[PDB]
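To start, the structure itself, in C-alpha cells.
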Amino acid sequence: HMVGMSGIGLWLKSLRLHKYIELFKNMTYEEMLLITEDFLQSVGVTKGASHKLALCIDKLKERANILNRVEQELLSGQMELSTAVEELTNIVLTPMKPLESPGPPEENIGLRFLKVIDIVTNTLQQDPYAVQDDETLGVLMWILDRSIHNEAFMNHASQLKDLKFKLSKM
C-alpha cells in the first residue's frame, strides 16, 4: 500500500465494507478522495455499497472541519467530552497521511487529530468528575489505543503511550 493507505483494511472492516478491499489495491490517498458513487457503481460495487462508501468518503473530506469544530467547542466549553470522544471514534480508524506531509497545518488530519487529543485529555484531567465517567474514559483509552498503532503517528507513539498511561492512573 502507498502513503496514508496502510489502514485501509481496518477502516473498511469498521464500515462492514471489507468485501471491497481489493478495489483500493494500488490506489493512492488522493485518488481515494476522488471516489464518487457513480464511479463505484461503474466498477462493480452494488448501488447500496456505492452510496454508503461514497458517503463515508465524503465524511473523510469533512474531517478537518469536524476536528476544527471539536477543538473550538471544547475550548469554549460548549461541547461535552463524551461528544468529543464520540466524534473522534469515527475518525481514529480512517486513512491518514503521515504528520510529515507538507501543506497547510490546518488541513493536516493527523496533526488536527493529535491536537484534539491533547485538548480532550487536558480538559479531562481538569474535570473533577472526569474519573467518574467510566464510559467516556473507556472510549478514550480505546482511541489512544488505536492511535498508538496508527502508522501516521509513528513518531508520536511514545508520547501517546505516556498519555494513555497517565490517564490509566487517574
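Easy rule for this one: first residue shown is 1, then count along the chain.
Including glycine, each Cβ sits where the backbone N, Cα and C put it.
Record features (Swiss-Prot):
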DOMAIN    7-61  domain 'SAM'
MUTAGEN   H18 to S or Q (Swiss-Prot position 611)  Reduced RNA-binding
MUTAGEN   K19 to Q (Swiss-Prot position 612)  Loss of RNA-binding
MUTAGEN   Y20 to F (Swiss-Prot position 613)  Reduced RNA-binding
MUTAGEN   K47 to S (Swiss-Prot position 640)  Reduced RNA-binding
MUTAGEN   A49 to H or Q (Swiss-Prot position 642)  Loss of RNA-binding
MUTAGEN   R146 to S (Swiss-Prot position 739)  No effect on RNA-binding
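With DSSP states grouped into helix (H, G, I), strand (E, B) and coil, the domain 'SAM' (7-61) comes out at 39 helix, 0 strand, 16 coil. Of all the mutagenesis positions in the list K47, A49, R146, the shortest Cα-Cα distance to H18 (mutagenesis position) is found for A49. The Cβ of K19 (mutagenesis position) lies under 8 Å from the Cβ of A49, each of these being in the same chain and 6 or more residues away along the sequence. Around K47 (mutagenesis position), the same-chain residues six or more apart in sequence whose CB sits under 8 Å from its CB are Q41, listed in sequence order.
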